[PDB]
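I have placed the structure first, in the form of structure tokens, so that the comments after it can refer back to it.
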Amino acid sequence: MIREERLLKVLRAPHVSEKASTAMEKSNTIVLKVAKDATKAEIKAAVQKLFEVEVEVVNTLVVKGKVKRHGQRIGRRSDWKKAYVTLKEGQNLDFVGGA
Amino acid sequence: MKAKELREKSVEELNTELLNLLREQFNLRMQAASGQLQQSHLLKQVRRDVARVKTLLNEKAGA
Amino acid sequence: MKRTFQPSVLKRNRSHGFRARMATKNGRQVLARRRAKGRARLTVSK
Amino acid sequence: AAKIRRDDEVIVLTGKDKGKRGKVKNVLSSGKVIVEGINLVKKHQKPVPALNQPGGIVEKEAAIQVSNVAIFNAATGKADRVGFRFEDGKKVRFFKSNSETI
Amino acid sequence: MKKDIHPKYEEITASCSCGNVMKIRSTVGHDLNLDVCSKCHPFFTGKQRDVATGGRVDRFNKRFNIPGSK
RNA sequence: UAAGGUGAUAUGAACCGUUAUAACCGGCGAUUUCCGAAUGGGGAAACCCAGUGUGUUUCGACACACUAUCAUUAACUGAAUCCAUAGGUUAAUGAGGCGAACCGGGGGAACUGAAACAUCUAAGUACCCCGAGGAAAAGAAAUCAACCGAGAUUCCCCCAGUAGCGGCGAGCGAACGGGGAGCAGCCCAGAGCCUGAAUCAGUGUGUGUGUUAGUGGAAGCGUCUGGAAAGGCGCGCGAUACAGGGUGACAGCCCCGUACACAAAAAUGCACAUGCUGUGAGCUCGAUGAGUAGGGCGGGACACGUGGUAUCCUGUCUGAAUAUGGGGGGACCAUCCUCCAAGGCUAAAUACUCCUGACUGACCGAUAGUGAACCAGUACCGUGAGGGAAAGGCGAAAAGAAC
RNA sequence: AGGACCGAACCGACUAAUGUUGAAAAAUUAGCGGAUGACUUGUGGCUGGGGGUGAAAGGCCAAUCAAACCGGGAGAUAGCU
RNA sequence: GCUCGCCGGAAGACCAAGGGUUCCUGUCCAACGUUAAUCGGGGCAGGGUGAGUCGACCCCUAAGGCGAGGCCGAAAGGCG
RNA sequence: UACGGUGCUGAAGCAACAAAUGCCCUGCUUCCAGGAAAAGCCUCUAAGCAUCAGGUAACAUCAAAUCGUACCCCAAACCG
């Protein structure tokens, strides 16, 4: 499957939050982050051919994250964008854990 | 190998090496999982080789 | 009476609009004297 | 770019440490050329709370720039500018104006 | 645009009825159409009648064609 | 070349690397997160969706390829109309996009020095609009004169502030005459003989030598005073190097400038020597595109602002003759002169210093100078259209509260 | 039925009263109507200079416009201490 | 705890003027609260607001933009 | 017990009475200033297919096309 596609710049690290605990019960609703070209189309095809595992449904999130670092009121905002995905029912973290 | 040491090669990394070379950024580069006394920030100090193909392929396809 | 200062986007098309500050020649000298020659920035494009 | 090749002995003479002698230095882009660290008594910093607060008071960065005595040998600190001839193919190492090269 | 065999004219100059007054004179505004032209159509052929005033040594080309051609 | 470096102004930390790609300079080339100037169509600047293809895939789809308005020539196509023409489907190619200002087109003011303001000056400047290149506008004589003559044009001192016009008002403001700068002639309307012979637009080559790396590049010690003696003396030496300012000061003496010897990949300056694609050369014989002008009345810029009237213009209209002359002789016409047939082409002199490069400063040394030292056209007012600041500057070593 | 008589915030504008040394170029407290329309009421594109809609006003129109918030004419005229 | 208040056409609700991410807490005093100052969106260390169906692409327009060819046009620009 | 909660488990479970700001009512009435167009809803053919193609149905699936969603209101980060 298609290897000339936007996946190569479009992921970031996983996002580690408490919902890897509280929300993951009889399936795995885990948190991710993704970069500036992430329309849902490019986040859909990525996980199965990059990380070796297979998801149902993806949700995608305009998080407009205000920052300051200059001492005098200002700085940057980034692309920031969070995602959610669905590591299915029972395969959880069974060889390695990306937290 | 700073790219320039492998130039003899019959094909370029878009043949599937492009992903074996880039998986680390999304699977290991998080808090301390790629290291804690030995590694830190990899992608320019050493691993800058991968970006260089993206001119070269345009370079070669025309030669 | 309803004085005065406020922000909005849709009201920029006859008065405050960057492509119209280049479309009109009257704006075009300002635009260069304000950034391209004026050593500066605007960036407020939103 | 300096053509004098970093293994070498120098002193301070363009300042009150007049006479203080040492070799190789520490050299980077825009370095103040600190001889061998010929400092006296000058504090270090205490930001950390834990067991290791830097007890130091000497050898931190103390300046006298470029070179005022063209590599010492016996006495005398000229000529600096003089650029010589072939020794390495791609570069040239230098000594001073009566002794050819190192 | 009306006389186009001799290209254009709207100048702005005046009628001096009491010293150099700015009562503008030169703005033409009168139009005519239609003549039996060099093939078959009694065609849209515009004038004032100027053009046709000027028509007394042409064979339907040597002046007429100036805007016809390019 | 010569060794260190990761453009930074928290440097914490990785990680290249002193063998000849670690960065970084430089010739040329290559790079697309979407807008895009942007262009299938849409526009509330950062687009949101049409069209049709392509290598190939875990056969989900994919990263990607290309289109428009014009000016101009091929091909196919095609009306109310035998025919004509118009209008589409392509094929090709370049410009439409962007400059402060010059320059060509014209516009373009109001009041205001005139002691009144409906002449003028104001003012061809505010701007706004349109062109197309670095130089232009020009320019090859219905030019100027007295019979002496001059030669595209006019420039430069003049003559002159002369002639010369006026609410007789304030402004505007020539030319000839002399000295000079200058100091040369063709081509069609076209056939022939001649025939890569003269030029240049291009596009590769060698030198003659540029552009910049690489190559370089000067003198001294002691002593009394001494945080730095780089002052003072001594002259122990110095000079086409004694800019200016840096190094903690005042340094011929260390400098960094000069003065001088050596030298590049690879496009490529310009001059030539050439080479490949394209041009026209030589010498006869032919050749002659009037709606052009005239007036009679308007609008006119002209040295002449209404007036008797002056062109070369311009607009409703009218309307000849080929140099066996008359268009005109800065009133009108003699005597008689000069341009010349109304198509196109010319070496020199003028301006724009974008910015960056060489040298002078009874010029700016932050009450300023290009809005400009900044990183200040940036923020303190703006329904805003944007007017733009109060503002020079610790100082061996951030040597920046050890203790 | 009637621009009814008498009804809520969606209306303006009578004199005061604590509005003038402002909460304020305008709004106020126990009060008080025009009661469904000669009503006012809101996103935005047509009125872009000597304006341009008229319950017809010299009031408007940025809040004090008989032409101002423009700075380019222009550091104008100047009988002006 | 103990006794009562203000908004009573509630500063109850979700979100449209884009100004935008400065809500919860973990912790804080200038760069501020004309009092204390523990609180004030002050302000800082974390992170964040999960939309195939919400509404706007769409097919769609009354008013109104632009618009082939054009009636015209000083250069501008006007109306369709 | 991390003093938020979550861990284990669990009653009862019927009818009357009275009014909407809302549901039915693009019903149905009453009065006239006279309440705007392409569509879904529902079907007629034109061509041209025409032993071909189309559409409607049981059930099997995949695509579900860049935002925004945070604080905030008959109204202190709008404006004043």
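Heads up, header says this was done by electron microscopy, 9.0 Å.
Every residue gets a Cβ built from N, Cα and C, even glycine.
Neighbours of E:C16 (mutagenesis position), defined as other CB atoms within 10 A of its CB across all chains, total 10. Under the heading Zn(2+) binding site, Swiss-Prot lists E:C16, citing a curator's inference as support.
Secondary structure from DSSP puts E:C16 (mutagenesis position) in coil. Record note (Swiss-Prot), mutagenesis E:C16 to S: No Zn(2+) binding. The unchanged residue is displayed.
Cβ neighbours within 10 Å of E:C18 (mutagenesis position), excluding its own Cβ and spanning all shown chains: 6. Experimental mutagenesis at this site is recorded by Swiss-Prot as E:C18 to S, annotated: Binds Zn(2+) normally.
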